[PDB]
Number of protein chains: 2
Amino acid sequence: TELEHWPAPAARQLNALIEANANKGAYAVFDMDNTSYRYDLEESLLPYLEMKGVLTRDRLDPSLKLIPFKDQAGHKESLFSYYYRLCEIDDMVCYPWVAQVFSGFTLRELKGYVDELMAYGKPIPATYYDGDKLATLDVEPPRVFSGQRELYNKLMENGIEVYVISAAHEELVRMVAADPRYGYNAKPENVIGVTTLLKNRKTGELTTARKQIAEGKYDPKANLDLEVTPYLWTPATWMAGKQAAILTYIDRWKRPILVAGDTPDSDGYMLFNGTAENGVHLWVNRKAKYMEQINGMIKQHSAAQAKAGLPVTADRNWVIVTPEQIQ
Amino acid sequence: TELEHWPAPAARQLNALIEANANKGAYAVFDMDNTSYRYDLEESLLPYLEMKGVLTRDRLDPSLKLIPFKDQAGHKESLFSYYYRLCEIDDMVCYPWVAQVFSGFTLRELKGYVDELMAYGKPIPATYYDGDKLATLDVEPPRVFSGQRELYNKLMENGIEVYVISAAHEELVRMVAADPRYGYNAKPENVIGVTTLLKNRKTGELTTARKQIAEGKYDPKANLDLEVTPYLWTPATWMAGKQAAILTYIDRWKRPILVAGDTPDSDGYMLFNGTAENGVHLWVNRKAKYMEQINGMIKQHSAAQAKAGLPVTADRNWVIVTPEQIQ
Ligand SMILES: [Cl-]
Ligand SMILES: [Cl-]
Ligand SMILES: [Mg+2]
Ligand SMILES: [Mg+2]
C-alpha cells in the first residue's frame, strides 16, 4: 500500500516514520470522525434517523431528557437541535449524550443504519436554534479519506499496530473502522470509543466489548443482538480520556509513534501527551479557529515542556493536511 | 505542623521530600477514602441513609436501576447489596453508580448527612449477597487520619499545593476535605472527584464545580442548594481517570511530588504514571492482599519502565504505613 492521497511532504514524513518504526512492536492512534474520514458519524446518523422517523423524542431513553425541550407552536424541537443546546451547556454534557442517544437499538440494527448512512451520499437536513430563531443545516454523511485508508493499511503492513480512539460510541465507530468493506481494516478489538452498557434482552446480562476484550472473551458477532443502553463505561474517550484510554487499553509506558486528530480540545491530550518523543502529530486542519487553537497549544506546551525539564516535543513532527488533501 | 502521627522513619522521608520541594510550585495528590481518612465515605453513607430510611429503592433515580433487584420472600434487597452485585459485573459499573446513588439530594442536605455520618462513629449494619447467601457486615464510617491531617497542612505550609483525587463523588469528598472542621483544610477547588451534573431547580441551570472552576467562577457556597443528578461528567476519577484528572485539572507536564493511595487498581495509574521521578509513593496499606498486589505492580512497572527507555522510578521512594500508624 502506498501513500497516494497525500501531499508529498506529508507522504515523505509518514514514510520516514513508518520505515523507522517497522516491526518493532510500535503502534498508532487515530481519531475517527473528521480525522480518518471526513464529517461525523453520530452528527449525521442522528438527524438521519430522525428524518427516517426511527429516532424520536418518544423512544429517547428518559435518562437523556436532561433539559426541557424547546418547542414552538410551529415546531417540535428536534433531537439534533436538543444536542446543540446540550453542547452550549458544555462539551462534557453533549459528548456522552450524542453517543447515548442511540440507546434502545441493538448493534445489528444500528449496523444496518450506519451502512445505510454510509451509502446515502446526500446532505441530511437538520434544524437547530441560532439563539432564538429556527435555523437549518445540511449534515454530510461521513466520507472515507482515501489517504487515511491507505495510511492505516501501510502501518499494518509494516507491523505497526493501528488503534482508533474516538469520542464517538465505540460500537458505531467499529461498524465502519473494522468492516473491511470500508477499507480501513482495523482490528475490531483495536477500535476504542465511548462505551455504554450493552444489554442482553433475554438474560438481562450487561456487558461491553471493552470488558470482553480485557477478559479475552471478545466475540463481535455475539454482541449484535445486544441493546445499547445509555449507562456510561469509562474511560470516556474524549479530551484527557483519550490519553486514559491509551494507558488503560493499549500500554502504560510505550507511547504511540503516531497520533491523529482534528479537534483541538478533544484530541489534544493524546496528541500532546501521548505521541512519543519521536512520533508524528498528524493533524487534519479543517477549520481556522481550530488551526489557531492548536498552534497556541503547540507554543504553550513547548514552553511548558522546557520549563518542566522535558525534551521539547510538542512542536516536533507535525504533519498537517486539510480534508481535501487526503480525500 | 509537625508530623507527629507517623512512624519516625516515614516522618523523616516525608520531611526530606517537603524540604527539597518547599515553595517551588510543586504539588501533591491524595486519594481520599482509606488514604486520607480511614474507611469509606460512600460505602458507609449509603447504608447509613438506608438505615435511616432516607435512601430507599423507590427514591433511587430510575436511570440507576440497571438490573433487577434480587428479593427473597423474607428479605428485600438493600441498595448496599445491589451496589455489590453491580461491582460483580464490573468496577466500571459500580464506581459511577455508588456516587450517582446520592442523586436527588441537594449538596446542603448531603452535607448535613455527611457531618452526621462523620459524627456517628459506630459501624452501620448492612447486608449483601454472598453469591446466593445473604451475608452481613458492619460498615465503618470514615475516621480522620491524624497523620494525613498533619501531612496535608505541613505540605500546604511549605507551599506544596495539595489536591485530592478521589473516586468518590467530588462534592461528598469536598464536604470532608475542605471543611475546616475535619482539619485537612484542602482548598475546595482542589478537591477532584467523581462529578455529576448539578441542577439548580430555581433557574434550571445544569452545572458542576469542575465547570465553574475551569471558568474561573467558583463559589462552593453558591452550590449548596443545587440538586445532585446522576448524569456523569468526566474525566471519571478512578483508575486511569485519576491520571486524566491530573492532566485536565492540575498540570499537563509537571508531575506531583507525592501521590497517596490505598487501592491498587483505582490508585495505580496516578501512583505509577503520575508520581514525579523524585516524588514519593505514599501507600496506606490496609489489606495484605492489596499490599501484595501493589508490590507485584511495582515489579511489573519497574521492569516495563526499563523496557521502554525510561528511568526506573516505579520502585522508588515508597512510604508505606498502616491505618493504625497514622490514625
Ligand atoms: Cl473526538
Ligand atoms: Cl479510589
Ligand atoms: Mg474527530
Ligand atoms: Mg481510596
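Here chain B follows Swiss-Prot, giving residues 23-349 in order.
The backbone N, Cα and C atoms fix where each Cβ goes, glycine too.
Annotation source Swiss-Prot lists Mg(2+) binding site at B:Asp53, B:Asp55, B:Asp284, citing experimental evidence. With a 10 A radius on its CB, B:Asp55 (Mg(2+) binding site) counts 25 other CB atoms from all the protein chains.
Annotation source Swiss-Prot lists active site, nucleophile at B:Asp53. Around the Cβ of B:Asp53 (Mg(2+) binding site), a 10 Å sphere holds 28 further Cβ atoms from the protein chains shown.
Taken from Swiss-Prot, the feature active site, proton donor covers B:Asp55, and the record attributes it to a curator's inference.
Note: B:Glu64 (mutagenesis position) has non-local neighbours B:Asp55, B:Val120, B:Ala121, B:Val123, B:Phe124, B:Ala190, B:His191, B:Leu194, i.e. same-chain residues 6+ apart with C-beta under 8 A of its own C-beta. Among the mutagenesis results in Swiss-Prot, B:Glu64 to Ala has the note: Shows half of the catalytic efficiency with pNPP as substrate. Increases specific activity with phosphorylcholine, but shows a 2-fold decrease in catalytic efficiency. Decreases inhibition by high concentrations of phosphorylcholine. 3-fold decrease in inhibition by tetramethylammonium chloride. The residue drawn here is the original one.
In this structure, B:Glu65 (mutagenesis position) is part of a helix by DSSP. Long-range Cβ contacts of B:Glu65 (mutagenesis position) within its own chain (separation 6+, distance under 8 Å): B:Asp55, B:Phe102, B:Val120, B:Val161. Mutagenesis annotation in Swiss-Prot: B:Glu65 to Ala, described as 2.5-fold increase of the catalytic efficiency with pNPP as substrate. Decreases catalytic efficiency with phosphorylcholine. Insensitive to inhibition by high concentrations of phosphorylcholine. 5-fold decrease in inhibition by tetramethylammonium chloride; the structure shown retains the original residue.
In Swiss-Prot, a published mutagenesis experiment is listed as B:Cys109 to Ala, annotated Slight decrease in inhibition by tetramethylammonium chloride. Its Cβ placed at the centre, B:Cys109 (mutagenesis position) has 15 other Cβ atoms within 10 Å.
Neighbours of B:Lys264 (mutagenesis position), defined as other CB atoms within 10 A of its CB across all chains, total 28. Quoted from Swiss-Prot, the note attached to the mutagenesis of B:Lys264 to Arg states: Almost no change in activity. Slight decrease in inhibition by tetramethylammonium chloride.
For the mutagenesis experiment B:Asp284 to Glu, the note given by Swiss-Prot reads: Strong decrease in activity with phosphorylcholine and pNPP as substrates. Still activated by Mg(2+), Zn(2+) or Cu(2+). Slight decrease in inhibition by tetramethylammonium chloride. In the three-state DSSP assignment, the secondary structure recorded for B:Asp284 (mutagenesis position) is coil. For B:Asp284 (mutagenesis position), the same-chain residues lying six or more positions away in sequence with a CB closer than 8 A to its CB are B:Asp53, B:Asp55, B:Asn56, B:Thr57, B:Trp305, B:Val306, B:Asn307, B:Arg308, B:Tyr312.
Note on B:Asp287 (mutagenesis position): other Cβ atoms within 10 Å of its Cβ, all shown chains, come to 14. Looking at Swiss-Prot, you'll find the mutagenesis B:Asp287 to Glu noted as follows: Retains 65-70% of activity.
Reduced to three states, the DSSP call for B:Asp289 (mutagenesis position) is helix. For B:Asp289 (mutagenesis position), the same-chain residues 6+ apart in sequence whose C-beta sits under 8 angstroms from its C-beta are B:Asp53, B:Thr57, B:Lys264, B:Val281, B:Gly283. For the mutagenesis experiment B:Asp289 to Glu, the note given by Swiss-Prot reads: Retains 3% of activity. Still activated by Mg(2+), Zn(2+) or Cu(2+). Slight decrease in inhibition by tetramethylammonium chloride.
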Among B:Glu64, B:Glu65, B:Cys109, B:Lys264, B:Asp284, B:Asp287, the mutagenesis positions whose C-beta sits under 6 Å from ligand 2: none
Inter-residue Cα distance where the pair is B:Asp287 (mutagenesis position) and B:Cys109 (mutagenesis position), in Å: 14
Non-site residues, in chain order, whose CB comes within 8 A of the mean position of the CB atoms of B:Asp53, B:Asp55, B:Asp284 at Mg(2+): B:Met54, B:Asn56, B:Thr57, B:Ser58, B:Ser188, B:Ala282, B:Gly283, B:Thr285, B:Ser288, B:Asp289, B:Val306
Where the C-beta lies under 6 angstroms from ligand 4, the matching recorded positions among B:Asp53, B:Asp55, B:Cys109: B:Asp53, B:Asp55
Reduced DSSP assignment, B:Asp53 (Mg(2+) binding site): coil
